Amino acid sequence: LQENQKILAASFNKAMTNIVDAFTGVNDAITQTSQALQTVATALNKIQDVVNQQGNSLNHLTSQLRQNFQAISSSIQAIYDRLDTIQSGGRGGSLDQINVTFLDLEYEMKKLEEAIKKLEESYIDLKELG
Amino acid sequence: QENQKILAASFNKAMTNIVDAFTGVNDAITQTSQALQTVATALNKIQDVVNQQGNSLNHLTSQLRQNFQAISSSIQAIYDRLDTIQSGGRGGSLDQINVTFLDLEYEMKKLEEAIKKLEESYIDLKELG
Amino acid sequence: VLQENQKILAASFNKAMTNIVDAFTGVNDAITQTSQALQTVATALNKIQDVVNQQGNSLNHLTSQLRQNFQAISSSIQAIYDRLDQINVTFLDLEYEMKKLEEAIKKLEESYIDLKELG
Ligand SMILES: [Cl-]
Ligand SMILES: [Cl-]
């Protein structure tokens, strides 16, 4: 019976070493998942920056265009007034609003940072275990 | 008998710690899943804004083309009235702009499938302890 | 008495081992699916960059044509009268992020539990 107890003790100790190895892997997975998610966060911030920049450029361009056409139309009409013509000199002078939208990922970036933090609180305490 | 009770004690201690470690795993699965779902929403919003901006751009160029045509016609009519060899027909056109759109439908489907399978992987803590 | 307790201990150990290998099997599936999810996000980010940079190019090409049309129109008007801003398009470059993301995915896939060693 003494032998049998030595065997069970041998099994238990071998199993623990493997279980510690397994949980070490798990900690590596958590670390790498966290890193990956942090990289995705960065990419998302960079996307918003460029997308919002492009929206601002579009808005500013449209504003300038509207002024250009207004000035041009004013000039053309004044020329027409001088020429005594029945033809219309008041076309091409205006620009409709084009509905430029913007990206705000504030809520999403915040939740993503939050999950990253809580993920990093999931690490197994291996020293306690093994 | 003495050796047995120390062994049973080791086993119970190990089980407590193992169940605790798997609890950490389940939390990690939950937070990974939450993170991916949040990324999914961000991707959807990015697509909406990118496609809106492509529509705004097409809509702008469309109006611009009409404005340049009307302006060019007026200038040509003035040149015709003035009896001039100088060209009144320049600045009247816009070349095609080539606006493209984003379609993440396939990616969104695969991401959802991966999130659902992730959430099938929880450890049954009650079975274990 | 003593043998009876020893059988219960062996039984407890085997049952726990069975449950532990099943649990780590789940862990491996979680690793697989997290990896898949991240590769899918990666593809999405590449497609976003493509469409964003194309739209930036279109905007530049447009602005270029516009400056020329306005110069021509301005010349025409001035000639009739005689007879009588920089748009900063930025571009998205995720190359560093894509490289780090790929590194994390590869290393995550190096964390699989060896179920055979455990079992
Ligand atoms: Cl994970
Ligand atoms: Cl055990």
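These residue numbers are counts, starting from 1, taken along the chain as shown.
Cβ coordinates come from backbone N, Cα and C, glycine included.
Other C-beta atoms found within 10 angstroms of the C-beta of A:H60 (variant position) number 14, with every protein chain shown included. Quoted from Swiss-Prot, the note attached to the natural variant A:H60 to Y (Swiss-Prot position 846) states: In strain: Isolate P11A and Isolate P11B.
For the natural variant A:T85 to I (Swiss-Prot position 871), the note given in Swiss-Prot is In strain: Isolate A162. Other C-beta atoms found within 10 angstroms of the C-beta of A:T85 (variant position) number 13, with every protein chain shown included.
The separation of A:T85 (variant position) from A:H60 (variant position), Cα to Cα, is 36 Å.
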